[PDB]
Amino acid sequence: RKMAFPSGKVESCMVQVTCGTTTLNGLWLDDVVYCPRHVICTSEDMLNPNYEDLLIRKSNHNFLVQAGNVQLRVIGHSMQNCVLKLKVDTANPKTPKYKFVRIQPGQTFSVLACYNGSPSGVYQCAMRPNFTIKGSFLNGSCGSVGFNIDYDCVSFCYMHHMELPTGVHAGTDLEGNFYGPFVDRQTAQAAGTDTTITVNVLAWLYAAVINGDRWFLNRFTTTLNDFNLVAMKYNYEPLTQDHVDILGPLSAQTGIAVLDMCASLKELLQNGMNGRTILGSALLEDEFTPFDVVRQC
Amino acid sequence: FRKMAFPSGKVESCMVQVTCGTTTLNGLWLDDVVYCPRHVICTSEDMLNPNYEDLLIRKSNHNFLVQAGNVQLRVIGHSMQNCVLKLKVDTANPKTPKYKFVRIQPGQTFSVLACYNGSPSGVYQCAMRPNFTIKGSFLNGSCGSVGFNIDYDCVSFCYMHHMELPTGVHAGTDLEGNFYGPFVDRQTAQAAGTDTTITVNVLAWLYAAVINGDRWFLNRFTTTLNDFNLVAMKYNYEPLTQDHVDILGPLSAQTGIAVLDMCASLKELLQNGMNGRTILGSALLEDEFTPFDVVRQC
Ligand SMILES: COc1cccc2[nH]c(C(=O)N[C@@H](CC(C)C)C(=O)N[C@@H](C[C@@H]3CCNC3=O)C(=O)COP(=O)(O)O)cc12
Ligand SMILES: COc1cccc2[nH]c(C(=O)N[C@@H](CC(C)C)C(=O)N[C@@H](C[C@@H]3CCNC3=O)C(=O)COP(=O)(O)O)cc12
């Protein structure tokens, strides 16, 4: 099932940042607070703000950073693409081991949704191929982060900025770079047309096999280039070499070649399910990575 | 609209590892007591059918090996409340939250924090099914994992994991050791009563889908409460009470759709199938969101 990482290490890092009357969420790691730069906007700013000129008018004493109602004093500020970095005078004693990472489409992560620096909920998300995520966010949620946990090291990968007219969501990595062609303006932006995450559909077929559901296994094989040409015709992502490599463990475990599996999914694409389920669903599931399959299992 | 768990940090600070001999599971460390399932004291040979009390009198405090991360806690006492072992230790959990022990009623949801060897591993949302099972995600060594709700800094523990049924649904107890359902902490194959679908939750979920723009299942018809329950019972859905009607008010006030209107919508879904369409991306009528879960998310 959809399963989030335990959130306690990220929870102890959430703070709020206020400019005038705009309060977003921030991420407090060591003695730096990271938040979306549009906190320095007010209403007339937003259509096309001048973050350069807006941040010139700013001084350290304009920034109210609070862990709860305890203020942390700002001693430096700077902009790095779309994230503001506020240097504070206290190193967060609950700073976990961590890295900032830029994820690829198809990869999953947990979102800690927060409001006023207060965690509200946790859930698993997948970065769609059009660099949106299908999240759950109200107003006040900007600055909420997404993350993975590997050996109690936290890999921060997403900071939330935007809800698109289609209800899906957009944001940056922790260096302030948007995933996708989105800009942090009060603007109706359009997502690229999404596609199905092929490497994840394959992982899910392996998990079916691991569990005894293998009727779909065929006797054929394919080249990777022939599958990628047939896959794009069904709005499926083409497979990279990195995709085949992370399918490796599930391949070895089931004994099924990655490219026989590809030839098996192709059949499911040309001929459908035939009123037959796979792991209980009538639809192919594309938001479990091979890591998520191995994670449990 | 996603299935959302409560932040698990408050529970993470409480999970520990409990080992007796060659069996290990998770315990819950609040104040100066560690709570764990009682079959941790069982040998392999014992687990088929053991006398738990005589198994416990023959126990020494020093045979219990409680590890909280890297520190070993010392057991200065023990007792047994139903299927839950209470291990008094010489150290109080300094990170003990405001908490309470609650017995959940069927249809209600909670967050499960899946743990292994006392280490948290995942968190997700479950519902107490009508037949007092939960459709969990649990492996070897998950026994002692807990379910809980948080309500303004207060944690309400409602479930401790014990068992996976042959059908692959799961069973356990409240934090006073009383099983949900007719299950026992024996190593035997146990079946549950026939399960049903949580009606008021499906309706909350239909209301969720309208709030997210999905409207294709709405219709102009309406129904009486009793004529809806006749059809719901026919399809193995729980009955709808007036109380359930009232709990749904906020969603019905919010969307402009009277509850008895959404029931006519659900009745037609039950009698006509979904014709290959989808609601909030699901091919199935989802019944593990309560009205409170929808309200708090939307
Ligand atoms: C013409 O305008 C539009 C037209 C059509 C679609 C549009 N979409 C946005 C947008 O999304 N705008 C960002 C801010 C940008 C301008 C930097 C925003 O509203 N983000 C929210 C999260 C959002 C709100 C609810 N659910 C979320 O995901 C926060 O993170 C806290 O913002 P608040 O200060 O608390 O209101 C503007 C817009
Ligand atoms: C003939 O026997 C059977 C036949 C058919 C079905 C059966 N089902 C069970 C059962 O579920 N038994 C509990 C222990 C009893 C004594 C209450 C258990 O087996 N295991 C887990 C949780 C489980 C592990 C797999 N998924 C979970 O949810 C623990 O965590 C504690 O024990 P372990 O640490 O694994 O040794 C026995 C059985």
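In chain A, numbers come from Swiss-Prot; the residues present are 3267-3563, in order.
The header says X-ray crystallography, 2.3 Å.
Placed from the backbone N, Cα and C atoms, the Cβ positions cover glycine too.
What Swiss-Prot records for this protein:
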- A:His3304: active site, for 3CL-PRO activity (ACT_SITE)
- A:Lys3353 to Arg: In strain: Beta/B.1.351 (VARIANT)
- A:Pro3395 to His: In strain: Omicron/BA.1, Omicron/BA.2, Omicron/BA.2.12.1, Omicron/BA.2.75, Omicron/BA.4, Omicron/BA.5, Omicron/BQ.1.1, Omicron/XBB.1.5, Omicron/EG.5.1 (VARIANT)
- A:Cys3408: active site, for 3CL-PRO activity (ACT_SITE)
- A:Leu3468 to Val: In strain: Zeta/P.2 (VARIANT)
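On the structure: features taken from Swiss-Prot.
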residue   : record                            : Cβ contacts under 8 Å, 6 or more apart
A:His3304 : active site, for 3CL-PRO activity : A:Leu3290, A:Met3312, A:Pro3315, A:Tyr3317, A:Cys3348, A:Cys3408, A:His3427, A:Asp3450
A:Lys3353 : variant position                  : A:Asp3297, A:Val3298, A:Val3299, A:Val3340, A:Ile3341, A:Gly3342, A:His3343
A:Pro3395 : variant position                  : A:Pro3371, A:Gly3372, A:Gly3458, A:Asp3460, A:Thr3461, A:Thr3462, A:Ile3463, A:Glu3503
A:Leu3468 : variant position                  : A:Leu3513, A:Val3524, A:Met3527, A:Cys3528, A:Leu3531, A:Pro3556
Number of other Cβ atoms within 10 Å of the Cβ of A:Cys3408 (active site, for 3CL-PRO activity) across all protein chains: 25
Neighbourhood of ligand 1 - recorded positions from A:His3304, A:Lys3353, A:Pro3395, A:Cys3408 with Cβ under 6 Å: A:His3304, A:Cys3408
